[PDB]
Amino acid sequence: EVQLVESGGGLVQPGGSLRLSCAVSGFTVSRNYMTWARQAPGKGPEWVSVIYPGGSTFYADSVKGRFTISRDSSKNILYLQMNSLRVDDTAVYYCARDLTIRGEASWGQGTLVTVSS
Amino acid sequence: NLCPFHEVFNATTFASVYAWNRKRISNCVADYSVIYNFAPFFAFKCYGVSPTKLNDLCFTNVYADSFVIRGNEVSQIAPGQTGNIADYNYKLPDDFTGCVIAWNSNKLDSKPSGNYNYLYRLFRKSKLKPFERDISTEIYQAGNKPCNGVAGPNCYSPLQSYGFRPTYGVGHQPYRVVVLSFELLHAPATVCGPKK
Amino acid sequence: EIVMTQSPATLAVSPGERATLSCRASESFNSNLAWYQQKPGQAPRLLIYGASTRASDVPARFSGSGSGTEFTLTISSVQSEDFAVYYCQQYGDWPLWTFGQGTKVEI
């Protein structure tokens with residue numbers, strides 16, 4: 001029973017910072033590909049960032065240089081740091097142990113991030 | 001004594017990327033012209049040396065490797081780059097002095113039903129040390145419970161088949177990659193062209 | 001990157017009848033397409049992977065088919081619960097992917 005719980009969502013003024021936590025139970029966050037997917041409230045989900053089980057991190061073009069993805073194997077937690085947030089980035093964020101090629105994809109409940117003035 | 005460069009390029013069944021084979025070259029008069037006159041290369045990046053002067057310098061030892069990788073993954077064969085090929089399969093050093101020649105061979109590989117003979121590793125505990133080969137089929141412990149051989153839940157086989165076929169896009173067709181690595185040091189020069 | 005469009009966007013089929021979805025890709029990718037089902041207020045759930053293979057706990061009604069740039073999802077008979085938003089994801093550059101836009105199935 002793989003479960004992922006998101007936390008840290010809320011309302012933040014544009015240009016602020018927000019830390020999204022992801023409690024993962026069922027496996028290890030430091031030995032699997034972890035993706036932070038983002039779904040706008042009117043279209044399909046889009047990929048934002050991904051971390052390999054080695055340490056390499058990749059970011060989307062529209063979010064490069066602003067978001068920092070980190071991991072904590074001691075407590076098995078995935079963190080996403082949010083900097084220079086814009087009104088555009090209002091969405092719902094999900095964690096994902098993707099592994100789509102092997103046919104095993106688990107997506108977390110997701111949290112709402114709203115940026116407005 | 002000519003140099004065995006035609007047997008490195010014009011060789012059938014290039015080894016898969018997870019088990020690339022070194023072909024250390026020594027005691028030869030290597031002419032870097034049969035390389036240039038062999039097919040339109042998709043990428044001829046040379047790092048550390050000028051490819052126009054490769055016919056003049058003498059080194060001590062030159063290695064050649066043989067890959068078969070995806071078209072979009074040839075950009076990962078370069079110093080200081082990360083991915084799924086340059087992290088668990090083939091790690092180039094940060095001070096690389098060589099060339100990253102790559103073809104677009106699609107009519108040889110990629111059988112119509114699917115070429116499953118080419119395997120690449122996507123699962124590893126840590127990134128590969130530069131110039132290291134990891135031939136291993138141990139089940140990756142992607143979860144917490146021990147695997148103990150069986151490929152059950154949270155216990156995956158690291159190697160994955162590319163599954164090439166002659167219908168994929170240009171960026172996903174089979175790509176043969178041959179990288180030449182030159183080392184020059186205090187040992188006497190051995191390998192260069194007729195021009196010194 | 002590859003952009004993926006699925007039509008029709010407002011498929012409507014009565015329960016117990018066949019529904020034929022469709023996805024279309026801008027270019028040709030390495031036959032790495034997944035069909036996802038998302039009910040309102042829930043995360044997307046894997047339904048088809050590899051464009052022809054069903055995942056675990058997936059009922060036999062769902063079946064993916066097609067290759068190249070034209071991929072089709074076929075449901076044998078929708079029964080009162082498969083009414084959700086279906087997406088076609090392309091993991092041709094895994095772990096990098098792009099989703100569709102929505103094929104909400106209305107009763």
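Along the chain as shown, the residues are counted starting at 1.
How was it done? The header gives electron microscopy, 3.3 Å.
Positions of Cβ are set from backbone N, Cα and C atoms, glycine also.
Listed in Swiss-Prot as a mutagenesis experiment, B:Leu119 to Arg (Swiss-Prot position 452) is described as follows: Increased resistance to neutralizing antibodies. Decreases HLA binding to NF9 epitope. Increased binding affinity to human ACE2. Under mutagenesis, Swiss-Prot gives B:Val150 to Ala (Swiss-Prot position 483) with this note: Increased resistance to neutralizing antibodies. While the structure shown retains the original residue, Swiss-Prot records the mutagenesis experiment B:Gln160 to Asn (Swiss-Prot position 493) with this note: Reduced host ACE2-binding affinity in vitro. Per Swiss-Prot, mutagenesis B:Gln160 to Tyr (Swiss-Prot position 493) is noted as: Reduced host ACE2-binding affinity in vitro. One mutagenesis experiment catalogued in Swiss-Prot, B:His186 to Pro (Swiss-Prot position 519), is accompanied by this note: Increased resistance to human covalescent sera neutralization. As a natural variant entry, B:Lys111 to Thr (Swiss-Prot position 444) appears in Swiss-Prot alongside the note: In strain: Omicron/BQ.1.1. Record note (Swiss-Prot), natural variant B:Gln160 to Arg (Swiss-Prot position 493): In strain: Omicron/BA.1, Omicron/BA.2, Omicron/BA.2.12.1. The unchanged residue is displayed.
Locations of recorded Swiss-Prot features on the structure.
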residue  : record               : contacts (Cβ under 8 Å, 6+ apart)
B:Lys111 : variant position     : B:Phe164, B:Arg165, B:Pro166
B:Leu119 : mutagenesis position : B:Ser16, B:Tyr18, B:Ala19, B:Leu159, B:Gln160, B:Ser161, B:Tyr162
B:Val150 : mutagenesis position : B:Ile139
B:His186 : mutagenesis position : none
Which secondary structure state does DSSP assign to B:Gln160 (mutagenesis position), in the simple three-class scheme? strand
Looking only at Cβ atoms, how many others are within 10 Å of the one on B:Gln160 (mutagenesis position)? 18
B:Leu119 (mutagenesis position) in three-state DSSP notation: strand
Cross-chain proximity of mutagenesis positions to A (CB under 8 Å), evaluated over B:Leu119, B:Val150, B:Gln160: B:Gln160
